Amino acid sequence: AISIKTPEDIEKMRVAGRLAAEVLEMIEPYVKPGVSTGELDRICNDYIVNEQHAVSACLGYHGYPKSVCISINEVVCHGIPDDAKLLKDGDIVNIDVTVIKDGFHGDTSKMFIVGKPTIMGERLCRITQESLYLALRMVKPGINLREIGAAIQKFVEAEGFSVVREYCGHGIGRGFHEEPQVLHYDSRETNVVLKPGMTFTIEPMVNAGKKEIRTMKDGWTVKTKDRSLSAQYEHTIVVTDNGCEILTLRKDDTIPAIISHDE
Ligand SMILES: N=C1N=NC(N)=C1/N=N/c1ccccc1C(F)(F)F
Ligand SMILES: [Co+2]
Ligand SMILES: [Co+2]
Ligand code: NA
């Protein structure tokens, strides 16, 4: 029961996506060594609310206590903005912003690397993003979700990394999570054939080591089961008549906003 967004609806996604991508533009300057994840959440929430005049879709969603998730190193997802957590040299850092504005969600996230990169997180972060872009490039009317998922996996495995299975991109709209599920791997289960006007996310979680994850005592923080690094990027898109438009693109992104397969 995939909604097909209207024109007016799609225009609201664009706004909401820009909003969400703008939070992540805003925050980069403040992503330095010595800063606290607790501090960043403070910063993004103030902005979301006061400046952007939007709400976090994070906050109180299943009891989520903070306004953005911010995962570090071997934290895979849903890390908790913690006033005592500080960023060190060498850290790979995901911050996931999801925003509602005028009743539509925008949902995006990115890796920041902090101070002096290391070769390994410099790399895992690169593949992770290329595995998103690869997939972004496949989206068009009549392709199957299954193809996309299979493709992300191969890319990712060929580099000696694994795709986290527990999480998936998703339908998005008036709801955070809508059909379809966007698995980032192959499944006889998946058989979705895309149509002009579906909105959804692509957001592969990629581990440097093995694909097994583990939730912490706090009920929230997911880690690598082998403490290997993990990394994620996410975008929201609309399928178009000839391809896709990416609705949460940033100035720092290197793929076009509009993507066409037509002649
Ligand atoms: N699937 C997701 N893509 N972006 C997000 N923020 C996603 N999920 N967030 C979840 C999922 C379950 C429970 C709580 C959250 C929260 F709060 F981080 F948003
Ligand atoms: Co997100
Ligand atoms: Co998402
Ligand atoms: Na991580």
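So for chain A, numbering is Swiss-Prot's, and the shown residues are 2-264, in order.
Structure method, as recorded: X-ray crystallography, 2.1 Å.
Placement of Cβ uses the backbone N, Cα and C atoms for every residue, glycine included.
Look at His178 (mutagenesis position): DSSP puts it in coil. The annotation substrate binding site is assigned in Swiss-Prot to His79, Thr99, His178 on the grounds of experimental evidence.
The number of other CB atoms found within 10 A of the CB of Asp97 (mutagenesis position), across every protein chain shown, is 22. Summarising the annotation, Swiss-Prot assigns divalent metal cation 1 binding site to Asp97, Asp108, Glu235 and lists experimental evidence as the type of evidence.
If you look up Swiss-Prot, you'll see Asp108, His171, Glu204, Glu235 marked as divalent metal cation 2 binding site, on the strength of experimental evidence. Counting every protein chain shown, the Cβ of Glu235 (divalent metal cation 1 binding site) has 21 other Cβ atoms within 10 Å.
Here Swiss-Prot describes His79 to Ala as a published mutagenesis experiment; the accompanying note says: Reduces activity 100000-fold for the Co(2+)-complexed enzyme, but only 2.6-fold for the Mn(2+)-complexed enzyme. Under the three-state DSSP scheme, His79 (mutagenesis position) falls in the coil class.
In Swiss-Prot, a mutagenesis experiment is listed as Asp97 to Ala, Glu or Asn, annotated with the note Reduces activity 50- to 580-fold depending on the metal ion bound. Binds only one equivalent of the divalent metal cation with affinities identical to the wild-type enzyme. In three-state terms derived from DSSP, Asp97 (mutagenesis position) belongs to an extended strand segment.
Among the sequence features in Swiss-Prot, the mutagenesis site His178 to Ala is noted as follows: Reduces activity 9000-fold for the Co(2+)-complexed enzyme. Binds only one equivalent of the divalent metal cation with affinities identical to the wild-type enzyme. Counting every protein chain shown, 17 other Cβ atoms lie within 10 Å of the Cβ of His178 (mutagenesis position).
Here the Cβ of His79 (mutagenesis position) has 21 other Cβ atoms within 10 Å, regardless of which shown protein chain they belong to. In sequence order, the recorded positions near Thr99 (substrate binding site) (Cα within 10 Å of its Cα) are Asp108, drawn from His79, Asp108, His178, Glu204. A straight line from the CA of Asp108 (divalent metal cation 1 binding site) to the CA of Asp97 (mutagenesis position) spans 8 Å. Selection of the recorded positions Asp97, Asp108, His178, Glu204 by a Cβ distance under 6 Å from ligand 3 yields, in sequence order, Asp108, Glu204. Comparing Cβ neighbour counts within 10 Å across the binding-site residues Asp108, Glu204, the minimum falls on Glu204. For ligand 2, the nearby recorded positions are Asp97, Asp108, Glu235; that is, of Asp97, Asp108, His171, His178, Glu235, these have a C-beta under 6 Å from one of its atoms.
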